[PDB]
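Each remark here refers to the structure printed beneath this line.
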Amino acid sequence: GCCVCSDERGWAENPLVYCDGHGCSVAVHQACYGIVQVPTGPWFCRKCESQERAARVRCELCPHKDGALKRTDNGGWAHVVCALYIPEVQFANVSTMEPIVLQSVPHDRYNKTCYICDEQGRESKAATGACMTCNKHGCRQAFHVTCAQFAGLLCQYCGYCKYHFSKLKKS
Ligand SMILES: [Zn+2]
Ligand SMILES: [Zn+2]
Ligand SMILES: [Zn+2]
Ligand SMILES: [Zn+2]
Ligand SMILES: [Zn+2]
């Protein structure tokens, strides 16, 4: 489906677009990646269009490689999905969704430990990047956006730790 949201198909007015770059598996809705007009030929994501060392084109807000990336204001790269769920992250242009603006992200997002990384053999990565916090008031569980994404814990634009998600009646 889409690398950014949890919708598996596109819509006529918002198609699901597949990157044709070699080795790349990025697929995004037009609206999930800020694509202005849908391409008539092969389409390439910003990473595949990049001429940078591959080791460098990766999200600085989380430890997962690949996925749907845009350039940042500090000369780096970040996931669109990480940008959408860390509250203080912004975009210079919300239509094109780029560059991703990190200058207003506070210390508070960078001094946490991702509990999911800690559980999944990524202890060395748990205190890197930026974390969202569980939406339950009083809960101190913190986690990378993409770690929660893969765990099915993301939901405007918030998430829960596994425990509080388990305590919420699903409707
Ligand atoms: Zn999407
Ligand atoms: Zn690509
Ligand atoms: Zn990320
Ligand atoms: Zn994590
Ligand atoms: Zn919680």
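All residue numbers given for chain A refer to Swiss-Prot; the residues shown span 24-178, 189-204 in order.
When the header is checked for method, it gives X-ray crystallography, 1.6 Å.
Using the three backbone atoms N, Cα and C, a Cβ is placed for every residue, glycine included.
The mutagenesis experiment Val80 to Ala is recorded by Swiss-Prot, whose note states: Does not affect interaction with histone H3. For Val80 (mutagenesis position), other Cβ atoms within 10 Å of its Cβ number 19.
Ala106 (mutagenesis position) falls within a helical segment according to DSSP. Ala106 to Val appears in Swiss-Prot as a mutagenesis experiment; the accompanying note says: Impairs interaction with histone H3.
Here the residue is the original one, but Swiss-Prot notes a mutagenesis experiment at this spot, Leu107 to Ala: Impairs interaction with histone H3. Reduces association to chromatin. Does not rescued histone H3 'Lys-79' dimethylation (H3K79me2) levels in MLLT10-depleted cells. Does not rescued DOT1L-target genes in MLLT10-depleted cells. Of all the Cβ atoms in the protein chains shown, 19 others lie within 10 Å of the Cβ of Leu107 (mutagenesis position).
Among the mutagenesis results in Swiss-Prot, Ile109 to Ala has the note: Impairs interaction with histone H3. The residue drawn here is the original one. All protein chains included, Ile109 (mutagenesis position) registers 24 other Cβ atoms within 10 Å of its own Cβ.
In this structure the alpha carbons, written CA, of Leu107 (mutagenesis position) and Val80 (mutagenesis position) are 19 Å apart. Counting in whole angstrom, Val80 (mutagenesis position) lies 16 from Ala106 (mutagenesis position) by their C-alpha atoms. Flanking an unmodelled run of 10 residues are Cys178 and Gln189, whose Cα atoms lie 7 Å from one another.
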